[PDB]
Each structure stands twice: as C-alpha cells, then as structure tokens.
Amino acid sequence: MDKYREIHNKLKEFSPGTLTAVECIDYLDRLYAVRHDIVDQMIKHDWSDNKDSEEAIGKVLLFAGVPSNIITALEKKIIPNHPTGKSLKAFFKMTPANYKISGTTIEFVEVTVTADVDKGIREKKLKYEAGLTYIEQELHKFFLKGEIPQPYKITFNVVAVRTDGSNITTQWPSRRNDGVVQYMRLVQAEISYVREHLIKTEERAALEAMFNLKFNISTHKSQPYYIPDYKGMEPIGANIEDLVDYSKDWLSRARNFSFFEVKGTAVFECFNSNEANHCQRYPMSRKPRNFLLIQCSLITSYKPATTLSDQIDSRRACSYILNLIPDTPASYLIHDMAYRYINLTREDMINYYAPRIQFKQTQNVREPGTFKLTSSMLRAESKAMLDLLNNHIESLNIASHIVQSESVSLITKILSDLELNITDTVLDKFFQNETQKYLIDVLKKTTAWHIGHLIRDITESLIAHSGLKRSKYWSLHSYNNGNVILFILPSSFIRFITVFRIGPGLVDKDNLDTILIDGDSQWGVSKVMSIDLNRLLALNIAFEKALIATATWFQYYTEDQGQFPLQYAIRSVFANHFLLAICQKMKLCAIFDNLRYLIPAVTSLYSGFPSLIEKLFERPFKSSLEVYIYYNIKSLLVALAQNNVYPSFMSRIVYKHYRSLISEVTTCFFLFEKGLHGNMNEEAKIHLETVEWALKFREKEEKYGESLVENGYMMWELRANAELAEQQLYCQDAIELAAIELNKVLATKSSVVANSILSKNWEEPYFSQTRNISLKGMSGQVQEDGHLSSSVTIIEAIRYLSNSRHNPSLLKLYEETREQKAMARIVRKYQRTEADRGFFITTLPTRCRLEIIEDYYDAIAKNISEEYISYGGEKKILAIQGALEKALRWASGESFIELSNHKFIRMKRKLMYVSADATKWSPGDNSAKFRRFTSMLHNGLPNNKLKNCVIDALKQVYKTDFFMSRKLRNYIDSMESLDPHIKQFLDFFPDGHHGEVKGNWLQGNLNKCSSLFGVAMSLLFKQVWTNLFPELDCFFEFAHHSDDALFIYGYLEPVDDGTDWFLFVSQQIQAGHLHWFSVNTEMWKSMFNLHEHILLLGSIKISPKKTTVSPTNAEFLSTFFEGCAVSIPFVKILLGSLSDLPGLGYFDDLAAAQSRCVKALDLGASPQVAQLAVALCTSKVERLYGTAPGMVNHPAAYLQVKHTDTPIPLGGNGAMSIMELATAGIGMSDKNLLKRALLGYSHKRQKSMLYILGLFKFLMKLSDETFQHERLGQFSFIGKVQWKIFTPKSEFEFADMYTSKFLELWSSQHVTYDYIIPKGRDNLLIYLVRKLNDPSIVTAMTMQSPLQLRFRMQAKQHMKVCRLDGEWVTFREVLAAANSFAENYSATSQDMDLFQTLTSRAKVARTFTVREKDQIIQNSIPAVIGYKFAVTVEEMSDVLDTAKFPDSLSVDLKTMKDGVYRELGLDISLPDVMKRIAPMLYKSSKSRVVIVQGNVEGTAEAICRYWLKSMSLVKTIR
C-alpha cells in the first residue's frame, strides 16, 4: 500500500495531458506491479512460505530435501510435452510466485490478475504444469531407484483474479479480502485516470494500441493468413529390402574405381601425354607475344616525380631523342612528337604544367598536360602508324626444349634484374626490430622497389591523361632524369609508347618495337600498346600489392620455420610477387586457381589429378611467363608426387607444413584482380554450359518421357534398364528411404523441429526484412524489345509496393505471385555489387519461392547441427570433432569374425578419409527430387499445410525462362562465321530472347536443402551397407560444411598373411553371397563405389576432379573449413583495401581502408603485417587527396595546429596504430582529441585548445547528419565535410518519387525509423525512397560503372569537390575557412554541454562484443531505441512487431538508462542526448568474429591479451 501512495503522490503533480507515452507506460506498469503485489503479499502472509522474495524451482526442490546431484543430473533433461521444448535446467531458474513444502508435498501457486480468468489460468498452466509434472515423474523414477528416501508429490494451482476483484473470495477465501478489494479498486481507478487524462490527446491512440499489444491482443488482431490447401504427395511403398537386393546384385560384379593412384611416374606421363596432345591440336607459333605492360629500366635510385623536375627531365629527354635516327614508323612518331614538344612556346610551357584552375587555353595547348599535334607536321610513317592503329588463336611449342630454354632464360634474367641491389608504441619496438630490419630494410635496396615507384608514377600520368576532355590530345612525360620517356596518343582504351634506356629491369628485347644506338647508349622503343582502366588501376598499386604479398609470405614463413627468411629468399619472393602483379592476365589467374586444387591432388593416396592436369591445357600458351610458370608448376608437382617436407613454389626453401604451401599459391592467385573476370569470354561459357545442360535434360525427357524425368523413376525400372542411374534423374524409392533414415534421427526432436519451423515468422511482412531490400541483383520485367532488365531488389520492392495497397507476408506474396513463370538471366558485369554472389539473377517471385524453401529447410536442418551439419559458433566444430573422435576410438580396436565354431579371424581396423564437393550446386541437377523428399520428411507439425506450400513452391520453380544477355546477342550477331556449337545454342532460343530450362534452379539459394538431402542419402548408404554385411563391424561417418563434405570409411584388413580371409570370402561366395566378391580386397574401394552409386541415385555426382582420398587428414582439415565466410584468408582483405574505395570523401575513404585493415587483422593477420597494410593504405589515400605532408592540401600549411592534432575530416591522420583501431574504433581518435581539448580549455584557458574546439565546431556546422543504419559509409560523431559525388547519366527509377525536402521533414519527424524497418506500406515506401537517395547507396549501386571507376581515379588534389557555403570549392579553401572560423570563435555553454556529451596450434572462431550486452537487456538494442523514440501509433506498432519480447521493453529502457548513467553518466530524459549517443550503443550491440589461435575465450580482454602475445612474430612476449 505504501508503493501505491508513492505512485499516487508522484501522479498528483502532473496535470492532465502532460505525461508522455513512455511515462504513462511506466506508470501503468508499476501500478500493475502494485496491484499484483497486493494479492501476492496477502497469499504470502496467509499460506506461502516465501515471505520476502520469490524462489526458483531448483532452490525450492533443494529446500524440500531433493539432493543437489539429482537436480544437476535432471538439468540435462528436456521436457517432452513443453511447447517450447525447454530443458529442466532453464525450468529450474524461473520463479513461481508462491510455494509451500509440507513433508513430501510441494505445492505451487501462481498469482495473476486479469479480466479473463480462464485465459490467465490456462496460460499459467501451460507455463508451469507440464514441467512440474515431468519433474514429479522424474523424482518418482529416482525414488524407485532408491536414491530418494521418500517420493515427492508436486501440485500446481492458479489464482486468477478479475480486474475488479469480485472473484478474489472464490479464488482464495480469506478474512482479509475486503481491504485487498478496496485497495485494488482504488488502484484500478487510478489506472483509469492515468489512461484517460494524463496522456496527450495526440498520443492517446498510440497508448491504447500499446495497451492492446502489451497485453494478449485484447482487441487488436488480424490473423487473415488461411494457408491455402495445396495438394501434397501420397507416400508410395518403398522397402529397404529392394535397395539391399539391388546393391547385392550391383556388388557381385567388378566396378571401376573413379580415381587413380598417385605416383610421380603417373603424373609425369600424364603431363607428357597432355603436352603431346596439345602441341598437335593448335596452330603452332615461333614468336612469343608481349606480356609486360610497361617496359623500363633503372640504374640509380628513383626519386618521386615532381612538376618542376618533370619539365627539366622532358627537356633533356627530348634533346636526347632528337639525336636519334628512327627506323620504324613508331620511332618516326616518337621523333615527331619530341620535335613538337621542343618547338612549344614559353606560355605553352607554362600552361602545360599549370593546374586546371590556373590553366588557360592556347592555340597549341588545349588542355593542361597535353598538346595538339596536327596531321600537317606528322610524317608519312607516323600517318601510316596512326591509320593502321585506328583502322583495326595460336599456341607455343611447350613440348620443345628450345622454347623451354628461351622462356626460362628470359624470365630468370628479368627476375635477377629485379632482385639486383641498386646503387613510442609497444608495437613500434617490435616492428622496427623485426619487420623493418628483415623486410623493409632488405626490399628497400632492391631494384624492384624503385621500378614499382616508377610504375606508380607512370600509371598516375596515364590516369591523369585518361580524362574525357584530355584523351583527345597527345601527351609527353619524362622520368629518372630523362632516362624514361612516355608518349600518349589520342585515345575505352588508352594507347601509349615507352622509350627507355636499355639496362637491367623490365626489358623484353624480343618484344620491343626497335632498339636505337647513339654510341655506347642503347634506347629501347616499345610497341604502341593499349590498356584499359582496370589494368591501369591494377598497375598503379602493383608495388603495394607486391609488398603486401611479400609481407604475408614473410609471416607464413616465420610461422612455419619459426625463424626469419634470409635476404636472397625474400628478395626472390618480392621479385616474383612484383612480376605477377605487373602481368595481369586471365591465363595466369586460371592457372593459379587450378593449382590450388592440383596441390592436394598430388599429395594424397588417390585423386582425380589427370582431369586437373588436362584442365591446364584448355587455353593457349602465348607469353614466355606462362611457360615459365607452367614449368615451375610441373617440376613442383612431380616432386610432390614423388615425395609420397614440402618444396616451396617461389624459392629454394622447404616447408614443414602443407598449409604454408597452400598459402603460397593462395596468395599467388589473390594477387590477380577480379576486374579481369567477367569479360566477354566467361559469360558465353556460362551461357553455353546452361544451354547444353538444358538440351541434355530435353533429350532425356524425349527418351524416357516427361513424367519419368520429373517425378523420378521406379526401382524396378532401374533393375531393368541400369542406365537410369545417371545425373538429372532420381529414384523415388531412394528419396523416400533417405527421408525415412533421416526421420529415424529427426523423430526424437519433433517438438524442437516444430518450434524452429514456427520461429521463422511466416507471418511478418516480406519487404520489412533486410534481405529483401538489400543491394543484390534481380531480374526486372520483360521489356518491349523482349529482353529482361537487370535491376536491384530494392528497386523491385519499391515497384511492387507502388502498385500494392499493403505489405504482404511471405505466404501471401507467394499466393499472389504463384501463377507467374520464373525467369532468370546473367548479371550484367557493370551493375554488380559487393553483395552479389554467383552469376544468375532471378525475378521477385522466384526469390520468394526460393526463400520459402530455404527457410523451411534451414529450420528443419538447424536441429541436427550438432551431428552432421556445421553452421557457426559453438556448433561449428562439434560435428567434425565427433566424427574424428569416433573414428579414432573405433580404430583403436580389433575385429573378430566367426568362420566356424569359436575359431575367429582377426582383422586390423584402418581408416580412410574422402573430401568431396558433394553439396556444391551443379548445373545438371534436378529440383523435383526435393518434392518427394519434403513430402516424406517429418517436421512434427500437426498439419501438412506448410509442407504442401513448400512442395507447391518447389513445383513452381521447376520451369524457368532463361534470358540471354544483350551483349552476347550483339556478339553473336557480329561475327560472320557461326560455329556448329553456336548454331545449336541459337536454336535453343526460339525468339532470340529466352528459352525454357527445366530441373536446374540456376544457383538459387538452396544450399541447406541440398546439404540435408545429401545427409539423408549418406544415412541411407550407411543403413544399406550395415544391412549388407551384418557380421562385419564396418565403420562409416561423415560431416558437411557449406558446400564440402568429408566421409570417413573404417575398413578391415587381414592380420598376418591373407589366407583365412580369402577362404572365408570364397566360402561366403559359394554360399550364395555373391556380393562378397567385392569385399575380397580393398573393402574401402567397394565402400566408396556403393556410396557413389547411391548418391548418384539421388542425382548427386561426386566430382571426379576435385575429390581427394587419403589415409590421413592433412588436406582435409583446411579445405573442409575453407569456403566459409569466417575462414576467408586475410590476403584478400589486405589486397582489397588498396582498391574499390568508396570515393565518398577523404575521411570516410580513410575510414573504409582502416576498417578493411582491421577486419583483415581479425581474420588472422599478424599485427605487424596489419600495421604495414595500414601505412600503405593511408599513404595511398593521402597521395590521392593531396593531404600528405609537403603537398598542396597539407593541413599544417593552413592551420595553427600540428598534423597529429587535426581532426580526420580536416585532413587529419588519426591514431595510426592497428591495435588502437581494432580495440577502440576508427572514429575514437576524434573523440580523444576533443577530450584533450576540453580538458585543456576548461582547466587552463589555453588558446590553442580553443582553436581546436573552434575547428570541431566548424566541422559540426558544415554537416550534422543523423545516423541511419542503412548507410554504408562511416558515421562521424563530430560532423563531416561534404564532398561532390558521382552523378550517373540517368537517376534510378522511383528515386524521384518524393522530393528531398519531403524526405528531410519525414526523417526529422520520424526518429524511430532511423533504427528499425517500417512495417506499413506507406512508411516502407518512404523509407525505401529515402534509402535510394542516400549518397552511400547511390555510390554502392554504381560501384563497377566505368564512369564512377574513372572518377574515383582522378586526383582530387586540385578539384573543386568540397561543399562550402552552398558552393563547390577546393579542399584548401575549406581549410582556410576552417582556420578563419577557428580564429574568431568563443566557447558557449550550449557548445560546452554538447562537446561534453559527444565525449564519453589450432585456429578457432571465437565471436566477441565490444562492450557486451547486459543480461537484463533481452531485446535488441535497435528495438529498445525505437521504443524510446516511438510516438506515432504506426511506428510504435512497427517497434512492437520488431521486438522479440514486446512485453519487456520498458524494463529494457530503464535498464539501458541505468547503465548509461553508470558508465557514461548521462540522463536519457533530456532532449537530444539519445540523438547523440545512440550510434555508440548500436555499434556496441553488434558482434565481431575473430580468428584466434589458442585457448582464448570470447571476452574482449582475452582477445586483446592474445593480440599482445602475437605482437612478436618469432618470440613469445608473455
């Protein structure tokens, strides 16, 4: 009653219509707490034994006399009839309201007060009675075992009181009822007063909506679903005995093994035969083609090129050139251009090097850095060269040793020239002592270092000429005191010529256009060569990529050998890396991709290495580099095959671990950019593959009939045909038997399976999910011309919502779009995004059906994650660990077989492991095989409605319309000679646009379904093998991870000599057991043969190329986990930070690069390598934006502070420590600087600290944007500088649906939608339109557009791309304005407060959180934030639907308020405080995965200590 007086007292002062929605929520909640507590306390005083606080069920049992060990044992048990399948451990922790113990009788009474007494009683009974009855039964079972002296009886009661308390005397007869009734009716009157008067009228509706949804949907429910009555399938009669008999008949004969024994002689013979075949089926060439994009040489140290030095170098270089005698038309062009450059005027010279802002047009110079060259002063040879230029397969003799000598000598000479020597933080100590000493100081004196810097300067000049207005003119540049000269022709592809002095370096004399002599000096003039933008960008960062690859190889060498590489080895590795980086060719990329699978194929007992070797000869060998690489691979593979200590691919060292050898080739493959993939050679290949598989499917349909191909063939048909066991066909009995075998293990967790399936939220709206409004590709609509548009899924979502009056759920959307035929096409390479996976994009209905199937199958398969399929986290290793431990335990034994009487034959148990890509999607698969599968699979639901929906979706994804690309159409229309295989491809498409494809789902997301199907087939194989040989204790296990699978076969071998075993096998054979012919020798071979045949019965073909068999697991502990999103090597992340930068501005480009480096560190990269990558990326960024010291936009040149005291958006550099970036974050440097400035100014009134504060205030004034969770950029807490952004030629569709002012107002008045996705149709439309206009979204959608790619390359050093006073100005103007503002700035109390607010072994996969989450906080942080900011009824409904526990939100809000006041020390109730500190909580909510080596736990401190330990490469520093 005292709490009621308290609440009434603090209700009295508030006038009606002044309390907010949340405050009214809290008032109502604690009023309900008091009114419940009155009855609870009265029952406690009358009958309950807990007078002070509620007690847990486990503690009640302990008090009642139940021993603790029995409770601990029972905690592992799961309640069978519990609706959620709760275990007894969780059941013990929850606290009933009242309990009493009388001898052996434990009586529980729960207190609830509600209008519907029966509903509350039923809810409490469902919560308590099932678990309590299970506990009582278990206690009786233990009593029967004698572990409990007396049996315990547990009874549960519910006392449910009406809202007016009229039934309290009937529910609980006591003499104190009248006072309780008076008190609770006073509470009810106060509740009515609060609900009806104290809330604002504009919020009132929301309140009742809350009051409807915070309770059990009293008067707010829709339930309009009515899942349609789709037809299912009737289970046919399938008997395991038929399959057993078929296997007996199949094994009675001899079957060919699908793999070959690995021997050095076999590999050498296969290589020789492939070479002989290749050299006779290709047109033979005697002249290797060019492979060096830039040819140059260096004899002295190279200084970076400057504008002043460039002029002098060009002058002296042209003076040298004019003294030469041309002999080729290219040399004539060179001489003409040099003569033109010499004959320019003084003002021409001034305007040539003048920046664009200071540039002035002239009769000879039209653009800066370029000059005009008319045809009048060109010579006849120059005109002929131009005319041949603008008016535009064979193989080398790899078998002949002459080409061997020539190519090997050339590449060895180039490498030898490259490797020739030319004439503080705790991390800093280790870096300067290990990495600087052994890597930087050695590679710094190499010729390749200066060659790479010269290459960077050359590529920078080429990019500078690549502008739209500059590509129409000629250009000349010089480098290294006139020793290198570059000529640019009027170029899309840019064309250039390089003239250098002959010397050590990148010289290929046989591919040079000519060599000129002027005495003792030789000048090599190369051919005019054309290069595109992607290769130019790859060349620009060639030095950085080579250095990163060398650092990674250094780290791996130290990890393997335990010491440091010698000088010559590291120099050779760097030379190889640089040579590979400078030569970007598709053939090299394919060769190195093939090597990643060739290496395991030769280091194991059996493999499919002939096919992999054959794949090396699929493309012609044109350059000498390809021959050298191929020969090095040949030698390495022959040595590896003869070795069954691992030789190194790059040097003369030998590794002790196979993972280092894998890492070498992985780094080699990742040295090649992804921009060269997807060209118009790989798209036609995929088109032809898909068309060929579709045509084969059509042929099988014509042969056996459509019904047999679609519904599968019968077993007796297989017994009479024996050709039906082929890919694209499946046996119904096999599918049903696999389903039964999987049900054998799925039947023990029916409740868990049903709960998991129903937890997928088949009722929540389709388009309110992040996966349906992402940036992934999608197929649009059939245009007028008849082609299929390539759009983005967000655009299609907007289009659908425009014509739809509501946001349908998944099942409803499937209902509306059920009759639309599925369509698919190949993604356009110019519209690919980062989130795109695969090459096929489908329409919206296809994605809906695939999502239905994927959700259903993932829900089913999650419940066996401990046994066969690994997803992630704790269950990512349990399946593999269990399989390996069981295999080892079984192998640690002997087998005994009874031949006759008690005499036994002894057998030694051996193991063999097979790794196969069984799960991987194949273009020749049949989806209809799933229809009979899910029809028989057991899900535990009480009805088949959802199962029938899944079956119907699988039926509707059977037929697809595959559309051919416009580019391929134009290319096929181009050539005059059509190949016979091209003719069939065209005949596949009847209208020239689309063709029907059946069976294949075209890379649709069905990975979990395929994995489950493969697991079922493996279980079927295990069962049938057990049935075949009951007397043999054969062993079989398997595991699946992503697309890979590992099978362990434990077989028996004859001990001593093989005499009794063959005798027993024969005796079985004459006994009628013909299937014992296969078990004679190498029983594992027959095991795998039967397993492969059974898998083929389900149309799963084990790849005869990439499958690896060995008696041990060396290639299987790495490849099995390779492919996951967490096992990705850090080399790709490190190399990707130097390219594909957002180009959104200096600050966020630097943030993206540093975040990529931090992520690479999290993937297992050494701290020193990560620091080097950070340094390289920042150097590149500062060079690009011109903020590096000594350059134009250096902050120190226009600010009164040092470079380290400048905010990052104003050209600052940040912490520059990878350890501080990983722990604190990217933007914590600004907060630290602001904290230092605040502390200095508030305690010493220092002028410079005030200047820093003024700089921060100016940054805040420039741009103060609110955080949106869909922004792909980096959010700045203390403001940012707005930069000019790429403008596409045509804006995306629907981007202009709403004006910018309307979207700004909508964002201002809807703060909740900055953290949650709206559920209503109109709100979702506005949200999606606003997202479509976000600059970080527009930039991401046009990531691969050529215009954006060129725009990112342009140096922003002298471009007006900064926003200031509503005008576009250069960066230094912004810096000057910032300085002027900071000079005349005075601190104010509001600014003071705002500033204070703004500042406040074995490899495993531990996942951590930056600051973790409070255990009291049950819902997600964004849900709680949306709850706090929600005002409108619609947004509150969206929050309530989004939250996992809508009832417990005010509790979470109060908990977060208390936590903020504890650690941050701020109060939430004040305005705008959350608008400032919410992004901090959002980032802290997210969790990050780190690859850690050791026994490190999941807490942040443990991983920090692990990184401290790994600070040193060689020695432990604990």
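Using Swiss-Prot numbers, chain A covers 1-392, 402-432, 448-515, 523-675, 700-1455, 1483-1600, in order.
Every residue gets a Cβ built from N, Cα and C, even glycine.
On its own chain, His36 (mutagenesis position) has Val111, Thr112, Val113 as residues at least 6 apart in sequence with a Cβ closer than 8 Å to its own Cβ. When secondary structure is read from DSSP and collapsed to three states, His36 (mutagenesis position) falls in the helix class. A mutagenesis experiment is reported in Swiss-Prot for this position, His36 to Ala, and the note states: Complete loss of cap-snatching endonuclease activity.
DSSP assigns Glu54 (mutagenesis position) to coil in the three-state reduction, placing it in neither a helix nor a strand. Close to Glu54 (mutagenesis position) in the fold, though at least 6 residues off in sequence, lie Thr95, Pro96, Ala97, each with a CB less than 8 Å from its CB. Among the mutagenesis results in Swiss-Prot, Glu54 to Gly has the note: Loss of binding to 1 Mn(2+) ion. Complete loss of cap-snatching endonuclease activity. The residue drawn here is the original one.
For the recorded site, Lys124 (mutagenesis position), the DSSP three-state label reads helix. Non-local neighbourhood of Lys124 (mutagenesis position): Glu110, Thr112, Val158, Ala160, each in the same chain, at least six residues away, with C-beta under 8 Å from its C-beta. Quoted from Swiss-Prot for the published mutagenesis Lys124 to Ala: Complete loss of cap-snatching endonuclease activity.
If you look up Swiss-Prot, you'll see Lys124 marked as active site, for endonuclease activity.
The Cβ neighbour count for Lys127 (mutagenesis position), using a 10 Å radius over every protein chain in view, is 20. Among the mutagenesis experiments that Swiss-Prot reports, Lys127 to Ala is described with the note: Severe loss of cap-snatching endonuclease activity.
The domain 'RdRp catalytic' annotation in Swiss-Prot covers 956-1142 and is backed by sequence analysis.
Cβ environment of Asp1099 (Mg(2+) binding site): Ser970, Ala971, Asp972, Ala973, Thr974, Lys975, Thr1174, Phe1175, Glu1177, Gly1178 lie under 8 Å away, each six or more residues apart in the same chain. Residues annotated as Mg(2+) binding site in Swiss-Prot: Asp1099.
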Query raised in the report: Hey, does DSSP put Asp1099 (Mg(2+) binding site) in a helix, a strand, or just coil?
Result: strand
Query raised in the report: In this deposited model, 24 residues are left out between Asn675 and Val700; how far apart are their Cα atoms, in Å?
Result: 10
Query raised in the report: Given 27 unmodelled residues, what's the whole-number Å distance between the CA of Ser1455 and the CA of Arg1483?
Result: 39
Requested in this report: Find the Cα-to-Cα distance between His392 and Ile402 in angstrom, rounding to a whole number; note that the 9 residues connecting them are absent from the deposited model.
Outcome: 17
**Report entry** Cα separation of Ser515 and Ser523 (whole Å), the pair that brackets 7 residues absent from the deposited model
**Finding:** 8
**Report entry** Å between C-alpha atoms of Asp448 and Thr432, the residues bounding 15 unmodelled positions
**Finding:** 32
